[PDB]
Amino acid sequence: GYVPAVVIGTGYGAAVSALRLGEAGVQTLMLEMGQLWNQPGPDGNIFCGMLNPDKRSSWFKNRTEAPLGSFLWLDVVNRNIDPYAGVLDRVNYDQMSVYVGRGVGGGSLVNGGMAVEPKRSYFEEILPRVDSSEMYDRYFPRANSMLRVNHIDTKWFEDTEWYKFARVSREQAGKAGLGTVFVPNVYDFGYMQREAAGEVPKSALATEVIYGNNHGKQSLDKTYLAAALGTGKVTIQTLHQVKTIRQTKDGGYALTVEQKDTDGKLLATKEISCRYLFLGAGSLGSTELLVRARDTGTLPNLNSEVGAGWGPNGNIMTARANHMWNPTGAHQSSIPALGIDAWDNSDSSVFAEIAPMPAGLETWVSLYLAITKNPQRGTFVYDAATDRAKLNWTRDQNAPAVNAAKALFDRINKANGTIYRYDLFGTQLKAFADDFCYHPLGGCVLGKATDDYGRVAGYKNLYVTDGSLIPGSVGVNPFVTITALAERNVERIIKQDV
Ligand SMILES: Cc1cc2c(cc1C)N(S(=O)(=O)O)[C@@H]1C(=O)NC(=O)N=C1N2C[C@H](O)[C@H](O)[C@H](O)COP(=O)(O)OP(=O)(O)OC[C@H]1O[C@@H](n2cnc3c(N)ncnc32)[C@H](O)[C@@H]1O
């Protein structure tokens, strides 16, 4: 039936939009293809950890996988599983694999919690049509507050065994003349201190993050979505996937929506219509809906920029072998706390986080997630045969990202007399993982496929709210930018359109 506003998805763009719609008195239905994660599983916990993966770890896969970088230690805990509506989806394209969350809260369920504002000078470079003053003076602070961003206690950080891995990379980087920065987070650092003291159930300190955190992490279900539900004007239907979007004759929108069970069985297909339609299905999901609608003729006035301008936020993973006198520890918090900021807006830029590893014994490995400035972009192209948007990205398109990461870490190796690991990402000698993405950005770029507030070009009352708006790169972990941009956009849309 009819609802005034529909929001597709329940990640960052969706959650901001639904809160503000509800507060404005607009009855809003959110449609989420994954589960509401609130039922204890066979171990009494909602989520599996990285040492005990099961069907809850994976969106419709028949075997668990090791976290990237840890196959050598964690393949031993992999098991065959039933295909199930689990929390983490590795989406495989021809030469790129994109990780995304599936559930009420989207990627906030599975992410590292790192809550970082981009450098203003870079924001100005990537989005020159947007007023940076309101973003930095109003919308970024609003987002940080609503998200419950907090900061690690520096004395605790210095002293705790759980961050030895971070201190080791800080020392090594320092010998190359590179400093580090603390990374704010939505994981409660006070709670984390009490975990280490044995006072509360462990999560970050029990090898949990990418399949969810049973404690500590303030995912969107606790923050924006709880507040949205609190307005009395927002409902969320789960295991409901939107498949098609059309314009009705009077200028509203109608959706076909499949309801499934957790085994993936089709229970029903529903029609849902609305006056205002907000896409928050992610870089992958929003872009797929729109390229499908254009190229199957249901939204024929979508422009040629729909699908274009995708990038992986320059994501590259690499690792260094430490000297035997610099062990990283058997006990590593699953939430990063430190990064190396070598980002100057040039093509050599790197913002690297010092990533923990879950093995739980000493390996001497330092792991890094590098964020780089690589101008290469991919395009999502609709395949009518399989009814899927295919990403056309090739691995050689990540060569500039690898080059920038390698230049930075070569400096660190030279200053320390260390070498890379070459064996963490498969049997072939490979020091730089260059075909994964945690931070997909673009496909429906702000000001290209949409106006400067995410209004889809060619259509009225049709909006995109999420990572698909961002032009391929933000130079830092992206969710704070997605949240702040969504605050700006929905506020303007409500004022002028609703
Ligand atoms: C997978 C992953 C991601 C991250 C990280 C680790 C890992 C392991 N870590 S780090 O450590 O790597 O850095 C990050 C971190 O600490 N900090 C950060 O800023 N971002 C991190 N990301 C990235 C962010 O999580 C990401 O940028 C945001 O979540 C993107 O937000 P948004 O663009 O709003 O989308 P979403 O993916 O959260 O949510 C989309 C939702 O829509 C659902 N959905 C999709 N299509 C739908 C459809 N057709 N019908 C109905 N529902 C439909 C999805 O199921 C989902 O819930």
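We number chain A the same way Swiss-Prot does; the residues here are 46-543, in that order.
Just so you know, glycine gets a Cβ as well, placed from its N, Cα and C.
The annotation FAD binding site is assigned in Swiss-Prot to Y57, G58, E77, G152, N156, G157, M159, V287, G512, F524 on the grounds of experimental evidence. Under the heading of mutagenesis, Swiss-Prot lists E398 to Q and annotates it as follows: Mutant does not catalyze isomerization (>10000-fold reduced), and oxidation activity is 30-fold lower than wild type. Annotation comment: Swiss-Prot describes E398, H484 as active site, proton acceptor. Recorded in Swiss-Prot as a mutagenesis result, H484 to D or E carries the remark: Mutants do not catalyze oxidation (>100000-fold reduced), but do catalyze isomerization, 10000 times slower than wild type. One entry in Swiss-Prot concerns the mutagenesis experiment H484 to Q. Its note says: Mutant activity is 120-fold lower than wild type for oxidation, and the same as wild type for isomerization. Record note (Swiss-Prot) on the mutagenesis of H484 to N: Mutant activity is 4400-fold lower than wild type for oxidation, and is 30-fold lower than wild type for isomerization. Among the mutagenesis experiments that Swiss-Prot reports, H484 to K is described with the note: Mutant is inactive in both oxidation (>100000-fold reduced) and isomerization assays (>10000-fold reduced).
Mapped onto this structure are the features recorded in Swiss-Prot.
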residue	record	Cβ neighbours (10 Å)
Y57	FAD binding site	31
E77	FAD binding site	27
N156	FAD binding site	26
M159	FAD binding site	22
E398	mutagenesis position	25
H484	mutagenesis position	26
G512	FAD binding site	34
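Across the fold, the C-alpha of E77 (FAD binding site) and the C-alpha of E398 (mutagenesis position) stand 31 Å from each other. Distance noted between the C-alpha atoms of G512 (FAD binding site) and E398 (mutagenesis position) is 20 Å. Secondary structure at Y57 (FAD binding site), taken from DSSP and collapsed to helix, strand or coil, is helix. For the FAD site listed in the record, the two most distant Cα atoms among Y57, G58, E77, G152, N156, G157, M159, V287, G512, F524 lie 29 Å apart.
DSSP assigns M159 (FAD binding site) to a strand segment in the three-state reduction. Taking the Cα of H484 (mutagenesis position) as the reference point, the closest of the binding-site residues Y57, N156, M159 is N156. Reduced to three states, the DSSP call for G512 (FAD binding site) is helix.
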